[PDB]
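Okay, structure first, notes after.
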2 protein chains.
Amino acid sequence: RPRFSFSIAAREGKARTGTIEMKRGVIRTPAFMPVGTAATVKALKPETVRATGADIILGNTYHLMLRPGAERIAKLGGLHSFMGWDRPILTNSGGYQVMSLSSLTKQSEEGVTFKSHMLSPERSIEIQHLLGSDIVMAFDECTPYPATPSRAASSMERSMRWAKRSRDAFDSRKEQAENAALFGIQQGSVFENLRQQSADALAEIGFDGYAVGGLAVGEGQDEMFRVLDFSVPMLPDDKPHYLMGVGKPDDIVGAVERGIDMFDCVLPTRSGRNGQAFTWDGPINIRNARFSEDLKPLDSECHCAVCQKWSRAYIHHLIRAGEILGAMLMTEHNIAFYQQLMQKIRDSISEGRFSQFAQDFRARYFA
Amino acid sequence: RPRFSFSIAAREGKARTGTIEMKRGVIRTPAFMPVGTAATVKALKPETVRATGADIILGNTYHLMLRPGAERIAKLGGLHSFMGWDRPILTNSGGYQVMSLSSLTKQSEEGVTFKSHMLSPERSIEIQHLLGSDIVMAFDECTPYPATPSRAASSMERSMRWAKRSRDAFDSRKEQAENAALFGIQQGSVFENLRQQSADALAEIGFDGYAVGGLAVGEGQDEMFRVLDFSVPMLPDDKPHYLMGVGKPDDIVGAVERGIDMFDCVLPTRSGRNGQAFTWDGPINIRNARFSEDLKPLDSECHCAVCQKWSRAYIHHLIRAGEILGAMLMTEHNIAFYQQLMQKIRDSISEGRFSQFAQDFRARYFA
Ligand SMILES: CNc1nc2cc3c(=O)[nH]c(N)nc3cc2[nH]1
Ligand SMILES: CNc1nc2cc3c(=O)[nH]c(N)nc3cc2[nH]1
Ligand SMILES: [Zn+2]
Ligand SMILES: [Zn+2]
């Protein structure tokens, strides 16, 4: 098995489908990565996550470095062994989470000091190494939205300097360089010239994959798509393109249409526990009284184990009762739905009918 | 498959081991019944409950009659279909829960009026019929502890009149009488003469099984065993003996030594979510800092899936983080532990070495 090999099997417009082969397994692209909060995909055993079709999950550097700690996880055999997921894991760099979740933050050229510590590109890489991550993210800065061009520029420039430092730290660790991959993160807010400068900088350094950062920060779908329109083509075509923190099914479809290969979002897990179930006819809230005596499964096409066995009425009852099994069943279905969406996207690109799929999907989903 | 056939395969002193054959499956005795709160064994899919070795679960008449309602469950196909458990289900009568959980209660010869309705023996039987219960419990009154002999007597006497009414209501419903079994409940507090009068009354009516009610209500283990000492022999030998609401592993072993065949308790599920894990060396609280880097499974003999895959350190982390998977893994292990205990009890009685097992179990469990 190779360390990291990306192959594009088919294209339709800007959309691509293919595979990333890594030592711990193959990732089918476009891919959706279920998010692990504290070394767990919430309410799911790893075997269940795999059963939904997931090829890779995301682990959180920020949370894990605090609890149970990176050194501790390393001492216990690494994240894979710790949580019982033996397939690839992508870890975030901590760059976004440190600014989003920390009570107080001090930013400087060295990195970020915070109250739940000091995250730097070097420390981020080290933490991800200690976790045993397969895909390591460069330490970046997610520019707040909106930003002046000047603020966006100085922020993106710092991120690019941090990207080079991340590259060097990663390359310095022989075992990491041998067995893991490193992705760079494009910044530049909504500005085409800065996105270009960022892409150029990242390409000059050279990464295994490129993330489009700085989006899904309140700009809205139209604006996000507008920025993706020009940003993705700036990235190397022959490497995977990862859109961080996205998103709703419609966001995913549109992003794929614009050349994105990888996604992660808390939406299917989070909103699942909240009562939101995804269906091909759009999301439903299972708590609604309308479902109290509905014997149909959450979605009548869905192939997941939940839809094979349990009714809307039962899941309605569980969620209204605050029962853990409610969260379990909703989460498994939603993740499975996301995986089925990705499978349909992959199949349609490979068959050269993705445009029709996107149209058909939207017509029904927003009926 | 028979409606209800109890066979005793082996005995050792007062202990018995055998089987109850019912239409929906075989129950190995002595049996432990995981408790379903609101049509769910908390944090477990039914397939997982079955995987732990459970042959039968307990469903709660009191909770289900309120949410989602008995008629509603019947309309949705019955409790088995609703929750996806196709094996036997025993339902409590509501007699104890109505007094324990209701904000206000009015007691009379008709039954109990309460604020979350009016439960009577007839209504209780009807509700259990609507749920589709396999083992139906007579509607009783659990006398508070302590009670004067006179209060205990009038209470037990009412329960006996209610037992006859439960019998008649059950027998009146052809489909229930054909497919389900009915258990009577002995009362009489801690008084030998009243326990005898209660047993006589129940035997004269005639039931498929007999529960020892009115225990595990704060009397303590010594007193409970003292009462079991004389109470169980009063019950028909050729029918199953069910001790309601018991209990800790040591309570179960002692009760089996005194002729009890069936148990249910919230302990393994409840305390599991709270961080308490059962082991052969006694219970542990997985939240304790001592387990933070412990790579051993919860118990090093346990055959459950949790102990095959995950460490104490990981489960420690999950429970301290408030993660649902923590509750899932703890609950599966604890239920599996209880089932392994029951299997060891069954094997040792069948092999005529139960006395030695009980001694060996206690020496190690309370080391
Ligand atoms: C939910 N929306 C969202 N946008 C994001 C952007 C970044 C980003 O630019 N960098 C890093 N490191 N994580 C991110 C996570 C995001 N999550
Ligand atoms: C946890 N201790 C406990 N003792 C019990 C006694 C009875 C009893 O006498 N009757 C009915 N119906 N349920 C019961 C449930 C119990 N639960
Ligand atoms: Zn489904
Ligand atoms: Zn176990």
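In order, the residues displayed for chain A correspond to 11-126, 133-383 in Swiss-Prot numbering, which applies throughout.
Determination method: X-ray crystallography, 1.7 Å.
A Cβ is built for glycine as well, from the same backbone N, Cα and C atoms used for every other residue.
The mutagenesis experiment A:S103 to A is recorded by Swiss-Prot, whose note states: Strongly reduces activity. Taking a C-beta cut-off of under 8 angstroms and a sequence separation of 6 or more, A:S103 (mutagenesis position) has the following same-chain neighbours: A:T71, A:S140, A:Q144, A:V152, A:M153, A:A154, A:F155, A:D156, A:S182, A:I201.
Secondary structure from DSSP puts A:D156 (mutagenesis position) in coil. According to Swiss-Prot, the mutagenesis experiment A:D156 to A carries the following note: Abolishes catalytic activity.
Cβ neighbour count for A:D280 (mutagenesis position): 22 (other Cβ atoms within 10 Å of its Cβ, all protein chains included). Swiss-Prot gives this note for the published mutagenesis A:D280 to N: Abolishes catalytic activity.
The annotation active site, nucleophile is assigned in Swiss-Prot to A:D280.
All protein chains shown were included, and the count of other CB atoms within 10 Å of the CB of A:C323 (Zn(2+) binding site) stands at 24. Swiss-Prot lists A:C318, A:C320, A:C323, A:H349 with the feature Zn(2+) binding site.
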Listed in sequence order, residues not in A:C318, A:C320, A:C323, A:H349 with Cβ within 8 Å of the centre of the Zn(2+) site Cβ atoms: A:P313, A:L314, A:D315, A:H319, A:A321, A:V322, A:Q324, A:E348, A:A352, A:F353
End-to-end CA distance across 6 missing residues (from A:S126 to A:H133, Å): 8
Contacting recorded positions for ligand 1, chosen from A:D156, A:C323, A:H349 when the Cβ sits under 6 angstroms of any of its atoms: A:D156
Mutagenesis positions whose CB lies under 6 angstroms from ligand 3, from A:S103, A:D156, A:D280: none
Length of the line joining the Cα atoms of A:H349 (Zn(2+) binding site) and A:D280 (mutagenesis position), in Å: 16
Cβ contacts of A:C320 (Zn(2+) binding site) (under 8 Å, same chain, 6 or more positions away): A:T62, A:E348, A:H349, A:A352, A:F353, A:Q356
